[PDB]
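A short worksheet on the structure shown next.
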Amino acid sequence: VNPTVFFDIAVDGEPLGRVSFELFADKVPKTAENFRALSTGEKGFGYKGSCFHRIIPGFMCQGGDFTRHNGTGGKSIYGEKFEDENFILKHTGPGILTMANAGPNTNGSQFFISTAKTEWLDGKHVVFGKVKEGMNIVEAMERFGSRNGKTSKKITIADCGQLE
């Protein structure tokens, strides 16, 4: 019942592999729907062609800024920002999807994929999905990051959509 979405990742335009996510629509339906719709592009905008602008090995991959490509942009399907829906789910380990934000109730389109347990984010960032297939591809992406987050190659979402 929970939706599955996929990202096809490229590295300087060269295919790397696919990552699929389960979105926890049962518990955070508003947050899950935003990511789902941005992945299909069905509202006329979304993640296809956008880059991961910040990757910190041993911490997370960050993406979703499809308007400014650097962490200063993005928007949700509900407007420029929407509310923290709940904090039911926790940052338990690698492979968690969690919203990036700039304070309370400032969710847009940016997100983190964790590559470590990040428990200090509990109750501040809204967890809304997990990596289902392709965690090995997230691990491969992580190798193009650096301590300050700058990527050594351009990591893009070459295609994305819904699998079920």
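All residue numbers given for chain A refer to Swiss-Prot; the residues shown span 2-165 in order.
Looking at the header, which is where the method is noted, we find X-ray crystallography, 1.5 Å.
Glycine is treated like the rest: Cβ placed from N, Cα and C.
Non-local neighbourhood of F60 (mutagenesis position): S115, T116, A117, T119, each in the same chain, at least six residues away, with C-beta under 8 Å from its C-beta. Record note (Swiss-Prot) on the mutagenesis of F60 to A: Loss of ability to stimulate MAPK/ERK phosphorylation.
Experimental mutagenesis is annotated in Swiss-Prot for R69 to A, with the remark: No effect on peptidyl-prolyl cis-trans isomerase activity. Reduced interaction with BSG/CD147 and ability to induce leukocyte chemotaxis. In three-state terms derived from DSSP, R69 (mutagenesis position) belongs to neither a helical nor a strand segment and is classed as coil. Contacts of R69 (mutagenesis position) defined by a Cβ separation under 8 A and a same-chain sequence distance of 6+ are given as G75, in order along the sequence.
Among the mutagenesis entries in Swiss-Prot is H70 to A, noted as: No effect on peptidyl-prolyl cis-trans isomerase activity. Reduced interaction with BSG/CD147 and ability to induce leukocyte chemotaxis. Residues within less than 8 Å, Cβ to Cβ, of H70 (mutagenesis position) and separated from it by at least 6 positions along the same chain comprise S51, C52, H54.
Note: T107 (mutagenesis position) has non-local neighbours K82, i.e. same-chain residues 6+ apart with C-beta under 8 A of its own C-beta. The mutagenesis experiment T107 to A is recorded by Swiss-Prot, whose note states: No effect on peptidyl-prolyl cis-trans isomerase activity. Reduced interaction with BSG/CD147 and ability to induce leukocyte chemotaxis.
Recorded in Swiss-Prot as a mutagenesis result, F113 to A carries the remark: Reduced ability to stimulate MAPK/ERK phosphorylation. In the three-state DSSP scheme, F113 (mutagenesis position) falls into the strand class. Neighbours of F113 (mutagenesis position), defined as other CB atoms within 10 A of its CB across all chains, total 23.
Cβ neighbour count for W121 (mutagenesis position): 9 (other Cβ atoms within 10 Å of its Cβ, all protein chains included). Mapped onto three states, the DSSP output places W121 (mutagenesis position) in helix. In Swiss-Prot, a published mutagenesis experiment is listed as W121 to F, annotated 75-fold decrease of sensitivity to CsA.
Looking at Swiss-Prot, you'll find the mutagenesis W121 to H noted as follows: No effect on peptidyl-prolyl cis-trans isomerase activity.
Quoting Swiss-Prot on the mutagenesis of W121 to A: 200-fold decrease of sensitivity to CsA. Reduced ability to stimulate MAPK/ERK phosphorylation.
Listed in Swiss-Prot is the mutagenesis experiment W121 to E, annotated as follows: Loss of peptidyl-prolyl cis-trans isomerase activity.
The Cβ of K125 (mutagenesis position) lies under 8 Å from the Cβ of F88, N102, each on the same chain and at least six residues away in sequence. Under mutagenesis, Swiss-Prot gives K125 to R with this note: Loss of acetylation and interaction with TARDBP.
The annotation that Swiss-Prot gives for the mutagenesis experiment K125 to Q reads: Acetylation-mimetic mutant; no effect on its interaction with TARDBP.
One mutagenesis experiment named in Swiss-Prot is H126 to A, and its note says Loss of peptidyl-prolyl cis-trans isomerase activity and interaction with HCV NS5A. Loss of ability to stimulate MAPK/ERK phosphorylation. When secondary structure is read from DSSP and collapsed to three states, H126 (mutagenesis position) falls in the coil class. Less than 8 angstroms from the CB of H126 (mutagenesis position) sit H92, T99, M100, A101, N102, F113, each of them six or more residues away in the same chain.
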